[PDB]
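Below you'll find the structure, written out as structure tokens, and then a few comments.
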Amino acid sequence: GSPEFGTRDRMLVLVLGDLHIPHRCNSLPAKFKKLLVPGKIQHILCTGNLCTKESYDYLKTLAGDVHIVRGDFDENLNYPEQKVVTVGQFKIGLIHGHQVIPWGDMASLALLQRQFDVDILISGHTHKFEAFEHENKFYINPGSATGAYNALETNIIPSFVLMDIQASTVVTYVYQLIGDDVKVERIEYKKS
Amino acid sequence: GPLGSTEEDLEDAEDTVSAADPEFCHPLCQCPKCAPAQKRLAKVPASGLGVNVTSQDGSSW
Ligand SMILES: [Zn+2]
């Protein structure tokens, strides 16, 4: 048989944030630390605030290229309020979310997508995982990798998302820590 | 002798060997298999010598 394509440039990216360490949590959930490993992720996008630099060193260990945006509780003010990073054929924007009013409104997020002109928009602040499509655009919210506390939701589920991009198609994997075992769901999205 | 009168009946003349064959569920899962096999599930026994058999010192008796 013959090869479907000449070479492959697929790359996996890790998305998470709102760890709130050590403000509300001291570290990621035990099973998740086992799920994350260096040499497996080439790109890491962080939305929620670290906020302590100690967490930044941990993210750098999983991958060398890490992109982070300033959250409403980040100690380091040198982080960008929002950033647009291109990953292959996808143009992704990044922002914490506290600047979007109302905080978790979809119409407000969409209005921000236009200004950013990105195919995918990553944001958190609500600590609620969210992955849906709107008007040919994709929106993703990893939530809180440490299930950080949030006055608006009394039941937070810690979780992070990995995105696999082969080319013009992307598959996102979300890991939720429900009960002792970890459950995973698969969602696929493509420019077409 | 043999159940099949045909002299030839081997699907593969030679077998292959490998160190390990880990399976992946999704990104970041270097697990063994994440298979449901656990203490709740029992596997069919297939060992000749095991705890079921014990040894005694003839000189001691
Ligand atoms: Zn697995």
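The chain as shown is numbered from 1 upward.
Determined by solution NMR, according to the entry header.
Cβ atoms here come from the backbone N, Cα and C positions, even for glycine.
Recorded in Swiss-Prot as a mutagenesis result, A:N49 to D (Swiss-Prot position 39) carries the remark: Decreases interaction with VPS35. According to DSSP, A:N49 (mutagenesis position) sits in a coil region rather than a helix or strand. Proximity of A:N49 (mutagenesis position) to non-local residues of its own chain (separation of 6 or more, Cβ distance below 8 Å) is seen for A:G17, A:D18, A:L19, A:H20, A:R70, A:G71, A:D72, A:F73, A:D74, A:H96, given in sequence order.
Its Cβ taken as reference, A:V100 (mutagenesis position) is surrounded by 20 other Cβ atoms within 10 Å in the chains shown. Here the residue is the original one, but Swiss-Prot notes a mutagenesis experiment at this spot, A:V100 to D (Swiss-Prot position 90): Decreases interaction with VPS35.
Under DSSP, A:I101 (mutagenesis position) is assigned to coil, being neither helix nor strand in the three-state scheme. Quoted from Swiss-Prot, the note attached to the mutagenesis of A:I101 to S (Swiss-Prot position 91) states: Disrupts interaction with VPS35.
The note that Swiss-Prot attaches to the published mutagenesis A:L162 to E (Swiss-Prot position 152) is: Disrupts interaction with ANKRD27. Under a cutoff of 8 A between CB atoms, and with a sequence separation of 6+ in the same chain, the neighbours of A:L162 (mutagenesis position) are A:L12, A:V13, A:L14, A:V15, A:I41, A:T172, A:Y173, A:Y175. In the three-state DSSP reading, A:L162 (mutagenesis position) counts as strand.
When the C-beta distance to chain B is held to under 8 angstroms, the mutagenesis positions A:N49, A:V100, A:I101, A:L162 reduce to A:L162, listed in sequence order. Under 8 Å, Cβ to Cβ, and six or more positions away along its own chain, A:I101 (mutagenesis position) finds A:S108.
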